[PDB]
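S.K.: This is the structure I have questions about; it appears just below.
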Amino acid sequence: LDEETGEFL
Amino acid sequence: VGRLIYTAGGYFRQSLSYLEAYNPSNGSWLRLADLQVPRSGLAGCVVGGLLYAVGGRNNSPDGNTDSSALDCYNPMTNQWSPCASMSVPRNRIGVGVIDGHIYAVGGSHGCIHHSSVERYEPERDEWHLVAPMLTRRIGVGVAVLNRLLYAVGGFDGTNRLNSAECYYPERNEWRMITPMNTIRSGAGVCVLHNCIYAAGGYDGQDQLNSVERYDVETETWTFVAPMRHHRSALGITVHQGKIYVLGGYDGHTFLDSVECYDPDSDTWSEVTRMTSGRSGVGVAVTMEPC
């Protein structure tokens, strides 16, 4: 999970 | 005059197409015309009373499509209209407006991290590249003060940044300015009074609740009161002398909280909450619809 945006991947 | 805080796009489970407006005067929210294409990591701005949604990426279940799109929303018609697209897709873009012209800064296209910058001319509906930043920056915060454009923090493809730079239009040149006290990628950047504020973001270890401001005259960065909620990929804007931050990711959930910063008392307060938690939204202020 992208820790900066919360988006998957 | 009823001006509202518009929030476009964002992310929760997948990129969103929501367009909603908040009225600080009565605390009400309105859901308006959906974006033509879902997108998160975009930036919003206003020129001539019109709302613009710039760049971003549609992170859907079937794929990731970075956007080079520029779309315009007219409150008078509650309709979106496509505009000329940028030279390249720009996800996690930063935007700023100088004398009625939209500056698109950095952002990513797949694994490419841009240093390039381009300028849009509304009446002529044309984009043109200007001088590129001295640094590649995605998740960059951008704001304009005294007709000078500031690019703050971000990620260059290898490291998160505490650096910042300023663009001087008349000389089509970028110059580094004093770096922030904190490394921040995905922070919310705006202008209030004579300072450039950088709120939240990610320092590589945790989402941040700290906030610091750059005095363009003294060239120093000073911390102010921190937000109640740590948040990265937050939306941000200024309305009637106060800063408003919307949503973002805090490492646990997608925030729906909207905080307001009062510079006179150096305090933050919870003023409302979005209809649903989300991150990576584009935000701007303009007249109410109808």
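We number chain B the same way Swiss-Prot does; the residues here are 324-613, in that order.
Cβ coordinates come from backbone N, Cα and C, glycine included.
Pulled these from Swiss-Prot:
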type	residues	note
MUTAGEN	B:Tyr334 to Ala	Impaired interaction with SQSTM1/p62
MUTAGEN	B:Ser363 to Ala	Impaired interaction with SQSTM1/p62
MUTAGEN	B:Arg380 to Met	Impaired interaction with NFE2L2/NRF2
MUTAGEN	B:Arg380 to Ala	Impaired interaction with SQSTM1/p62. Abolished interaction with SQSTM1/p62; when associated with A-415 and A-483
MUTAGEN	B:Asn382 to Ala	Impaired interaction with SQSTM1/p62
MUTAGEN	B:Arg415 to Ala	Impaired interaction with SQSTM1/p62. Abolished interaction with SQSTM1/p62; when associated with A-380 and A-483
MUTAGEN	B:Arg415 to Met	Impaired interaction with NFE2L2/NRF2
MUTAGEN	B:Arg483 to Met	Impaired interaction with NFE2L2/NRF2
MUTAGEN	B:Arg483 to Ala	Does not affect interaction with SQSTM1/p62. Abolished interaction with SQSTM1/p62; when associated with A-380 and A-415
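Burial and contacts for the listed features, if you can.
M.R.: Taken residue by residue with DSSP, B:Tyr334 (mutagenesis position) is part of a strand. Here the Cβ of B:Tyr334 (mutagenesis position) has 29 other Cβ atoms within 10 Å, regardless of which shown protein chain they belong to.
The secondary structure of B:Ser363 (mutagenesis position), as reduced to three states from DSSP, is extended strand.
Long-range Cβ proximity for B:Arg380 (mutagenesis position), meaning a same-chain Cβ under 8 A and a gap of 6 or more residues, is found for B:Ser338, B:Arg362, B:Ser363, B:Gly364, B:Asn387, B:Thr388, B:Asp389, B:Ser390, B:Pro412, B:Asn414, B:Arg415.
Non-local neighbourhood of B:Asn382 (mutagenesis position): B:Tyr334, B:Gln337, B:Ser338, B:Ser363, each in the same chain, at least six residues away, with C-beta under 8 Å from its C-beta.
Cβ neighbour count for B:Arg415 (mutagenesis position): 30 (other Cβ atoms within 10 Å of its Cβ, all protein chains included).
Taking a C-beta cut-off of under 8 angstroms and a sequence separation of 6 or more, B:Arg483 (mutagenesis position) has the following same-chain neighbours: B:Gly476, B:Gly477, B:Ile506, B:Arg507, B:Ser508, B:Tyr525, B:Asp526, B:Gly527. DSSP assigns B:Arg483 (mutagenesis position) to a strand segment in the three-state reduction.
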S.K.: Using DSSP, would you call B:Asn382 (mutagenesis position) helix, strand or coil?
M.R.: strand
S.K.: If you draw a 10 Å sphere on the Cβ of B:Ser363 (mutagenesis position), how many other Cβ atoms land inside?
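M.R.: Here the count is 27.
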